[PDB]
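Participant: Once you've had a glance at the structure underneath, I'll fire off some questions.
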2 protein chains.
Amino acid sequence: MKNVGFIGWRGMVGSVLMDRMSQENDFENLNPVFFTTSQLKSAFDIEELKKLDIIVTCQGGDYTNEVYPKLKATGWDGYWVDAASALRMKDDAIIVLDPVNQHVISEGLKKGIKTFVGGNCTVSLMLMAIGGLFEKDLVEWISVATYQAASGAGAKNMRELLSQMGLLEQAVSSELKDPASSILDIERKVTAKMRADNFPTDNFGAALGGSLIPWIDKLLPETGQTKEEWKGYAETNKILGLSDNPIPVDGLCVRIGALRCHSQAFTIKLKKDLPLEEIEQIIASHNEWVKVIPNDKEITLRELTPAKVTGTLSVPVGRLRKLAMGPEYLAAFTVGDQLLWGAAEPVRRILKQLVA
Amino acid sequence: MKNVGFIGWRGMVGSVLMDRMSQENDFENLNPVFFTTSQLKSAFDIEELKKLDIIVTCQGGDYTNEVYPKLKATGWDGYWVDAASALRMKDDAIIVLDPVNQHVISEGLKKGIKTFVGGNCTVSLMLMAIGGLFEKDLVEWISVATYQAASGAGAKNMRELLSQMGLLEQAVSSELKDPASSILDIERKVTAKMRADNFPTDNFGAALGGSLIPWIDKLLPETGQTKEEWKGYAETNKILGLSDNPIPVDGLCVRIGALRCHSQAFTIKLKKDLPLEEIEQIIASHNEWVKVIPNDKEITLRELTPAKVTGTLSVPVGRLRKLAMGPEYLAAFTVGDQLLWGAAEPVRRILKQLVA
């Protein structure tokens, strides 16, 4: 069995990885060595890390940027598996999402690539839902509008969202108890609390609770995009292996009041005019996790929501129809869990392949 | 002075209209006669309604479809102003949004049109923001993705959203107070509460607080669109007077956890390649309510959110840049209050013109 090092296993993404690995009994297939940054071996000890065959880290970019150059400088020929964004764009690294790019991964393992990194949450959840259209060379471009959860921002951000929500209802606790009260008065009090100084907004920089934030990560002055939006064009094409001739995937990334699921609204311009039934079969046949939801009200409310998909491996896609712009314009809406397919699952699955 | 009848003045839309009319001293220029459905004159007394010049109603479509044909059957030559969707698509009716379609209203007044109806909230808020692009005949098509507030569905829907928000936090109040508690444990509990039997989901048919619903209104079998989505293509073109040569406006209408502001994400395909600064000036110059928000983080978080715009007449539009698809593709994000420009304001303004 392989000797595997685990760093950042105590954090949010790391804990989801530990829980998933325990569920699938992945630990019986490898020899686990747990690391810690605390003053269990030290995560900064290159001499201990050098003994291992594979290193799995959910610690973050700052750690990766500090220890990865130092470790690869000793002549170490092992594998680096990362959940963080730091090494995604390097030429000796592959962005991993096996149900979509098993070919790129298999050909890369044959090429001697030692660094494997999980992809951007919104990109990976999009490809898990709409990868069938990419496989059959049907996508010309995709216009994206996201509904992102507090999960992607961090653990303290999820807690702030919850605190914000409770404070919004508390401001009108008494008024909500009697059915005869004025709704405009209720709203005036909820909005006043949202705008108050004592309303906890330090993690977001604005209220998320009964609002939204149409900006995620820093600005790239050259394009006007945010880093989260930029990753839609850059990472989709690297995963699929189309970096030399890219497919335009661009849009707006918005943070909404959800805990764990990222939802996305698409306007997909296809290369061919195809029947709607045929498009539904192309995306349903791609992988075992994608679930095509029929264009009906009761089934959409029950299946295509964060309430339904939180904590599951299911990637439902629905609202499938042709848009008024033309027969090659397809509407699609998807919901997926940020911590699983958007973070811990592509990392779990590549490890399984490496220890096989 | 003109004798004006007011029906549905005590409901949510009506109360906003009453407050706005009071703020602008609109009652000084007319003679108000208030009606009621309770057992003030009766709202169903056709003879009392006939004695009036103009009738402004916020009561709803069920009232209109009952009282309107009975009133027109007496030979009444007065004006009907409605906030309800019932008569929007009728040939003898005009949809009002004067800062965008004053010409259609002015020509309609001269032709002898007696019925003026307020438009669909999302369509109205979209046109208030990017009406400049439509004015200059620059729009080929628009793909929409909305972030709709609970006020669009009703007063009890807003109450249900708030009650839901409180229950989600109350489920983890001790854990949130504990700075060292597990986030995975916190999430497991709020998600369990969201899925519980006693969680209030009566008005929406699903959870909204901590989630979203990608379906608003009835299905339109012919296209696959929901009625809210259909109103995009149909109403934008009736407002602008372009029903003979329509501009495609289509997309996905999603309900999120906001109280009274609808936010919208667009991918606008323009007819010509124009510099960004010119497009920003074309958008800004259209009306005095639209506000172009520069593509900066601090300014976007402070200005382009439901938190900032709630209860105001301001219609901010930002995140303006060219998309990766090409220089004729424009990204834009807007936020607007549903009860004002999306409900009471276009009704308030048309009345002001009729009583002049």
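Following Swiss-Prot, chain B residues are numbered 1-39, 55-371, in order.
When the header is checked for method, it gives X-ray crystallography, 2.0 Å.
Every residue, even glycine, has its Cβ placed from backbone N, Cα and C.
Swiss-Prot lists B:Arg10, B:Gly11, B:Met12, B:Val13, B:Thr37, B:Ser38, B:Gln74, B:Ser166, B:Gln353 with the feature NADP(+) binding site. B:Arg103 to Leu appears in Swiss-Prot as a published mutagenesis result, with the remark: 7-fold increase in affinity for ASA, 150-fold decrease in affinity for phosphate, and 1400-fold decrease in activity. For the mutagenesis of B:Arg103 to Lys, Swiss-Prot gives this note: 2-fold increase in affinity for ASA, 23-fold decrease in affinity for phosphate, and 275-fold decrease in activity. The structure shown keeps the original residue. What Swiss-Prot records for B:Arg103, B:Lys246 is phosphate binding site. Residues annotated as active site, acyl-thioester intermediate in Swiss-Prot: B:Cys136. Here the residue is the original one, while Swiss-Prot reports the published mutagenesis B:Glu243 to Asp with the comment No change in affinity for ASA and 82-fold decrease in activity. In Swiss-Prot, a mutagenesis experiment is listed as B:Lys246 to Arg, annotated with the note 2-fold increase in affinity for ASA, nearly no change in affinity for phosphate, and 30-fold decrease in activity. Here Swiss-Prot describes B:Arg270 to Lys as a published mutagenesis experiment; the accompanying note says: 2-fold decrease in affinity for ASA and 825-fold decrease in activity. The active site, proton acceptor feature in Swiss-Prot is assigned to B:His277; the stated evidence is experimental evidence.
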Participant: On the three-state reduction of DSSP, what should I expect for B:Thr37 (NADP(+) binding site)?
Facilitator: coil
Participant: Measure the gap spanned by 15 unmodelled residues: take the Cα of B:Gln39 and the Cα of B:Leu55 and state their separation in Å as a whole number.
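Facilitator: Between B:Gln39 and B:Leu55, the Cα atoms are separated by 10 Å.
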Participant: Suppose we call a site close when its Cβ is under 8 Å from a Cβ of chain A; which of the recorded positions B:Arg10, B:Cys136, B:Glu243, B:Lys246, B:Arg270, B:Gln353 are close?
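Facilitator: Of B:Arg10, B:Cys136, B:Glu243, B:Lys246, B:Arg270, B:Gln353, none lie near chain A.
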Participant: What are the non-local neighbours of B:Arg103 (mutagenesis position), defined as same-chain residues 6+ apart in sequence with CB under 8 A from its CB?
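Facilitator: Set apart from B:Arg103 (mutagenesis position) by at least 6 residues yet with Cβ under 8 Å, we have B:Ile110, B:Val132, B:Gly134, B:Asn135, B:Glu250, B:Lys253.
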Participant: Within 10 Å of B:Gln353 (NADP(+) binding site), Cα to Cα, which of the recorded positions B:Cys136, B:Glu243, B:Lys246, B:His277 are there?
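Facilitator: For B:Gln353 (NADP(+) binding site), the recorded positions whose Cα atoms are within 10 Å come to B:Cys136, B:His277.
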Participant: Check the recorded positions B:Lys246, B:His277 for other C-beta atoms within 10 angstroms of each C-beta and report the one with the most.
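Facilitator: For the recorded positions B:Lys246, B:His277, the Cβ with the most other Cβ atoms within 10 Å is B:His277.
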Participant: Looking only at C-alpha atoms, tell me how far B:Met12 (NADP(+) binding site) is from B:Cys136 (active site, acyl-thioester intermediate), rounded to the nearest Å.
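Facilitator: With distance taken Cα to Cα, B:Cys136 (active site, acyl-thioester intermediate) is 14 Å from B:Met12 (NADP(+) binding site).
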Participant: So among B:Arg10, B:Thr37, B:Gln74, B:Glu243, B:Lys246, all listed as recorded positions, which is physically nearest to B:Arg270 (mutagenesis position)? Use the C-alpha atoms.
Facilitator: B:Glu243
Participant: Measuring Cα to Cα, tell me the gap between B:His277 (active site, proton acceptor) and the residue listed as 'active site, acyl-thioester intermediate' in whole angstrom.
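Facilitator: Between the alpha carbons of B:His277 (active site, proton acceptor) and the residue listed as 'active site, acyl-thioester intermediate' there are 8 Å.
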Participant: Between B:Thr37, B:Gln74, B:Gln353, which of the binding-site residues has its C-beta surrounded by the fewest other C-beta atoms within 10 Å?
Facilitator: B:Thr37
Participant: Over the residue list B:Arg10, B:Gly11, B:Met12, B:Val13, B:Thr37, B:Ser38, B:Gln74, B:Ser166, B:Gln353, recorded for NADP(+), what is the maximum interresidue Cα distance in Å?
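Facilitator: Maximum Cα-Cα distance: 28 Å.
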Participant: In the structure shown, with every protein chain counted, which of the recorded positions B:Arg10, B:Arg270 has the densest set of Cβ atoms within 10 angstroms of its Cβ?
Facilitator: B:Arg270
Participant: Under a three-state reduction of DSSP output, how is B:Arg270 (mutagenesis position) classified: helix, strand, or coil?
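Facilitator: Once the DSSP labels are grouped into three classes, B:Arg270 (mutagenesis position) ends up as strand.
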